[PDB]
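Right, one structure below, let's go through it.
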Amino acid sequence: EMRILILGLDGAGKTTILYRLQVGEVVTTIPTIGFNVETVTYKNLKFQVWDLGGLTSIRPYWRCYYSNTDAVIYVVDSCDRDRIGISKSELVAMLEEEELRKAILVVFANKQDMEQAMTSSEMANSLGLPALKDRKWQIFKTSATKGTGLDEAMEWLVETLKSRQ
Amino acid sequence: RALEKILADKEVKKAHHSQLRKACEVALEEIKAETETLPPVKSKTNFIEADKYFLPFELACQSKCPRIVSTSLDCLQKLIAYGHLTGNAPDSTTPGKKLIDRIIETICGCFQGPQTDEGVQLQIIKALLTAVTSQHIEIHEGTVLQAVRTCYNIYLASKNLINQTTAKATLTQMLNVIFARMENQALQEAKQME
Ligand SMILES: Nc1nc2c(ncn2[C@@H]2O[C@H](COP(=O)(O)OP(=O)(O)OP(=O)(O)O)[C@@H](O)[C@H]2O)c(=O)[nH]1
Ligand SMILES: [Mg+2]
């Protein structure tokens, strides 16, 4: 059983993803204050996946949960052109935490289905992903609503975790 | 919508405790009479707000099969965070404490020492969290303390590092939430006088 944090700004689609992953469907959500924790099985691997709220005021607490984290699913709204700089700077901050030194990063460029979506390449550049030191990471175009791209991202994460010292 | 599914699932695990089985059936029936995605529905009044429908859960928490305690703590956490369990006047107990303070006391009462199932332990920590911090419901400050206590208890006496660092986390969050609420209550007091 492996530990995953689903992180990202409020409204990104984190919760939608969690339950899309667990029960294979889209459900109606509220802003997660506190946290949701559910156990997800994919391609026969067991994950304890934790969804935490992204609200401005509840972001400082993310770090309290970084302990023994195997992977971060970092969900970014591809249509939110306004706060992608915040997504960048908050991602920069979290990857500096010693707890996460060993952690695998997967970026969900979410809401890809939408007309106003930034390109996968544009987002990667925006987040300074190529500027990442010692990170095994990949970016994925996704739609939690439509089910687009999730299995592709999960296949990547699963194979990547199957890489042991 | 969640209610129905979860209650039927409640019937499945064991009937060796017949009283629990019967209470689940009666609550399910009242739901059918009031009616006349498997995770819980939205706040609105059209959905018949489940308040005293509660009682088969008090059973579920005090049941012994820890997988069904864990189940109970979960769905409680869910619907209370959705704003579906607002609470009311004191029921089957002395006043000076609302029904909300009762459910919280029954979730605090699932943890008794390091022996208790860890799935339950976490579920508690989680329910306790979205309870204290629900935009939707105020708490008697003594019930707050009991919440805090049960959490700190799980933190100190756990032997599951996950639950330790998450109880430490929700501990911080809870204290900071309730403190801020006390702060602006006092500042509204310092300004309404003016
Ligand atoms: N078009 C489109 N909409 C989406 C997609 N994913 C999520 N949404 C919608 O955007 C909203 C995102 O909300 P959540 O899934 O709660 O996002 P969150 O990051 O968990 O929110 P917090 O927990 O408050 O931080 C949902 O109500 C979805 O309806 C997507 O891939 N495409
Ligand atoms: Mg959410």
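Throughout, chain A uses Swiss-Prot numbering, with the displayed residues spanning 17-181 in order.
Just so it is clear, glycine is given a Cβ too, placed from its N, Cα and C backbone atoms.
Taken from Swiss-Prot, the feature GTP binding site covers A:24-31, A:45-48, A:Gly70, A:126-129, A:160-161, and the record attributes it to experimental evidence. For the mutagenesis result A:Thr31 to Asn, the note given in Swiss-Prot is Loss of interaction with ARFIP1 and ARFIP2. Under the heading Mg(2+) binding site, Swiss-Prot lists A:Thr31, A:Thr48.
Neighbours of A:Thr31 (mutagenesis position) among the binding-site residues A:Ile46, A:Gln128, A:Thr161, defined as a Cα within 10 Å of its Cα, are A:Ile46. Neighbour count (other Cβ atoms within 10 Å of the Cβ, all protein chains): 24 for A:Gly70 (GTP binding site). In this set, none of the recorded positions among A:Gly27, A:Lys30, A:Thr31, A:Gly70, A:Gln128 has a C-beta falling under 8 Å from a C-beta of chain B. DSSP assigns A:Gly27 (GTP binding site) to coil in the three-state reduction, outside any helix or strand. Within 10 Å of the C-beta of A:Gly24 (GTP binding site) we count 27 further C-beta atoms, all protein chains included. For ligand 2, the nearby recorded positions are A:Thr31, A:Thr48; that is, of A:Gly27, A:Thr31, A:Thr48, A:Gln128, these have a C-beta under 6 Å from one of its atoms.
Sequence-distant neighbours of A:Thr48 (Mg(2+) binding site) (same chain, 6+ residues apart, CB-CB distance under 8 A): A:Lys30, A:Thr31, A:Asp67, A:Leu68, A:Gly69, A:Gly70.
Counting only same-chain residues at least 6 apart in sequence, those with a Cβ under 8 Å from the Cβ of A:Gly27 (GTP binding site) are A:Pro47, A:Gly70, A:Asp93, A:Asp96. A:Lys30 (GTP binding site) has a Cβ environment of 27 other Cβ atoms inside 10 Å.
Around A:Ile46 (GTP binding site), a 10 Å sphere centred on its CB holds 13 further CB atoms from the protein chains shown. Each of the recorded positions A:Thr31, A:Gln128, A:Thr161 was scored by how many other Cβ atoms lie within 10 Å of its Cβ, and the smallest score goes to A:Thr161.
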